[PDB]
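K.L.:
Before we start, here is the structure in question, set down as structure tokens.
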Amino acid sequence: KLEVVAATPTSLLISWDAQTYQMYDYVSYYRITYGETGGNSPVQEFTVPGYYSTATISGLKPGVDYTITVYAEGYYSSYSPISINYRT
Amino acid sequence: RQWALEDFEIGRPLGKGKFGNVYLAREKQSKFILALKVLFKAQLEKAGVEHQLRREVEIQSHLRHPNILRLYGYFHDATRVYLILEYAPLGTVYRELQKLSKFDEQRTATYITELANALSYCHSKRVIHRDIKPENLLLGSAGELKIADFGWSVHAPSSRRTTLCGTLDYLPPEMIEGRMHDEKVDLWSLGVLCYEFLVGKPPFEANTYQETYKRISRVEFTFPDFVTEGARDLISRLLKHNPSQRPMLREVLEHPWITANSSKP
Ligand SMILES: Nc1ncnc2c1ncn2[C@@H]1O[C@H](COP(=O)(O)OP(=O)(O)CP(=O)(O)O)[C@@H](O)[C@H]1O
Ligand SMILES: [Mg+2]
């Protein structure tokens, strides 16, 4: 599971410590994505190294519904996204 | 990229590991010599250590520095895990210290400089090694130090850092005393290392792990008279009970003993 640890009006600290992987299947990096639930600009993204278990998303607009999705990219695999909605 | 056993010519064995063997090997495309460490899943699972292997791969794959052993990649099959590593032709510092029994000041200072550069590079990515010791250091073809074995390393933002890990004679007091630790535990272990290099045994050595813990916790150790003034100062600055009082790696690199004894690039 994905969780929001802490929030400000412009930023979220998220954490995927709960997500588990298959034995011997190791994560190269995470693709982190976020945008305004339903109503449209382009959903934005960035990546962090596979050894991260949390990350900060900054420069969000206050009072907005976000959907945050994380894709664990294995060296040999793609895990199916975990996601969460949060309102700044 | 992806990797499989078919991408390597395999040569002679370089050593016997705990859960496998390491072979000299060559990447067919490039023809590039490297080492291929083979681990048996059966033996890993028996010993309980797969989490350490995950940690090693996920961290060490990202580390690119002249004094850190490259982990180019890994792969696995029904029975084995393979790590594709840089080949260190001059072997372990552990074996060099066994042979020579102690290192002189120049060799010691030069290695402390190399190790400090590498840990500077780790700490900027907020990675801590947590198991600095002579067995985890290897030597390139020009005799240059390479730190390896990131099994017990940790990314600081991604961990609570309240569990003790490492190797007995090298453990910092903070971990023994149960407190939250940070990058300064590497600084402590560097000082133990410098001492062991110069003297040929670690400072808190004792017949049981209990006595050793007490002695670390109380920073109970003495130097032989041969250890010079400058080495003594450097080590004493590294081996402070209070982590916050230990120097930054920058200050270690600028210490006057280090300056006076380290070889020029
Ligand atoms: N990259 C390299 N280049 C050259 N020789 C290497 C090497 N990596 C390992 N060796 C040699 O092979 C031996 C076994 O290495 P290995 O890493 O398997 O040791 P080990 O299993 O005891 C440490 P660990 O507990 O971390 O698995 C080493 O002592 C060394 O002689
Ligand atoms: Mg290892």
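All residue numbers given for chain B refer to Swiss-Prot; the residues shown span 126-390 in order.
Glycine is treated like the rest: Cβ placed from N, Cα and C.
From Swiss-Prot, for reference:
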{"type": "DOMAIN", "residues": "B:133-383", "note": "domain 'Protein kinase'"}
{"type": "BINDING", "residues": "B:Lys143, B:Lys162, B:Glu211, B:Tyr212, B:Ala213, B:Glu260, B:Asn261, B:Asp274", "note": "ATP binding site"}
{"type": "MUTAGEN", "residues": "B:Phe165 to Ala", "note": "Decreases the interaction with phosphatase type 1 isoforms"}
{"type": "ACT_SITE", "residues": "B:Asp256", "note": "active site, proton acceptor"}
{"type": "MUTAGEN", "residues": "B:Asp274 to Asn", "note": "Abolishes cilia disassembly and kinase activity"}
{"type": "MUTAGEN", "residues": "B:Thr287 to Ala", "note": "No direct effect on catalytic activity"}
{"type": "MUTAGEN", "residues": "B:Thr288 to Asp", "note": "Mimics phosphorylation state and increases kinase activity"}
{"type": "MUTAGEN", "residues": "B:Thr288 to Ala", "note": "Reduces cilia disassembly and kinase activity"}
{"type": "MUTAGEN", "residues": "B:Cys290 to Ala", "note": "Enhances stability; when associated with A-393"}
{"type": "MUTAGEN", "residues": "B:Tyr334 to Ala", "note": "Reduces binding to MYCN"}
K.L.:
What span in Å does the ATP site cover, taken as the longest CA to CA distance among B:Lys143, B:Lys162, B:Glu211, B:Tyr212, B:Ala213, B:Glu260, B:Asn261, B:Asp274?
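P.N.:
Pairwise Cα check on B:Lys143, B:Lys162, B:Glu211, B:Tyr212, B:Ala213, B:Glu260, B:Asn261, B:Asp274 gives a maximum of 19 Å.
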K.L.:
Can you tell which of B:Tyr212, B:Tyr334 has the most other C-beta atoms within 10 Å, given these are the recorded positions?
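P.N.:
The residue with the densest Cβ neighbourhood is B:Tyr212.
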K.L.:
Quick check: of the recorded positions listed here (B:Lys162, B:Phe165, B:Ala213, B:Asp256, B:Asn261), which one has the Cα closest to that of B:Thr287 (mutagenesis position)?
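P.N.:
Closest recorded candidate to B:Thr287 (mutagenesis position) by Cα: B:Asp256.
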K.L.:
Taking the Cβ of each of the recorded positions and counting other Cβ atoms inside 10 Å, which one has the highest number: B:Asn261, B:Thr287, B:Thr288?
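P.N.:
Result of the Cβ crowding comparison: B:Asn261.
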K.L.:
Return only the integer: C-alpha distance in Å from B:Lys143 (ATP binding site) to B:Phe165 (mutagenesis position).
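P.N.:
Cα of B:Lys143 (ATP binding site) to Cα of B:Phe165 (mutagenesis position) measures 10 Å after rounding.
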K.L.:
Report the recorded positions (B:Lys143, B:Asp274, B:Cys290) that meet this criterion: Cβ distance to the nearest atom of ligand 2 under 6 Å. Use sequence order and write none if nothing qualifies.
P.N.:
B:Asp274
K.L.:
Once near-sequence residues are set aside, which residues in the chain of B:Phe165 (mutagenesis position), 6 or more away, have Cβ atoms under 8 Å from its Cβ?
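P.N.:
Once residues fewer than 6 apart are set aside, B:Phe165 (mutagenesis position) is near B:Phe144, B:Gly145, B:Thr204, B:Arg205.
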K.L.:
Can you tell me which of these recorded positions sit near ligand 1, meaning the Cβ is under 6 Å from at least one of its atoms: B:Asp256, B:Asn261, B:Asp274, B:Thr287, B:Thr288, B:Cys290?
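P.N.:
Going through B:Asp256, B:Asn261, B:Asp274, B:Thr287, B:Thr288, B:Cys290 in sequence order, those close to ligand 1 turn out to be B:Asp274.
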K.L.:
Check the Cα distances from the residue listed as 'active site, proton acceptor' to each of the recorded positions B:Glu211, B:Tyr212, B:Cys290 and keep only the ones within 10 Å.
P.N.:
B:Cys290
K.L.:
Return the single residue from the binding-site residues list (B:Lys143, B:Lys162) that has the minimum number of other CB atoms within 10 Å.
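P.N.:
B:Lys143, out of the binding-site residues B:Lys143, B:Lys162, has the fewest neighbouring Cβ atoms within 10 Å.
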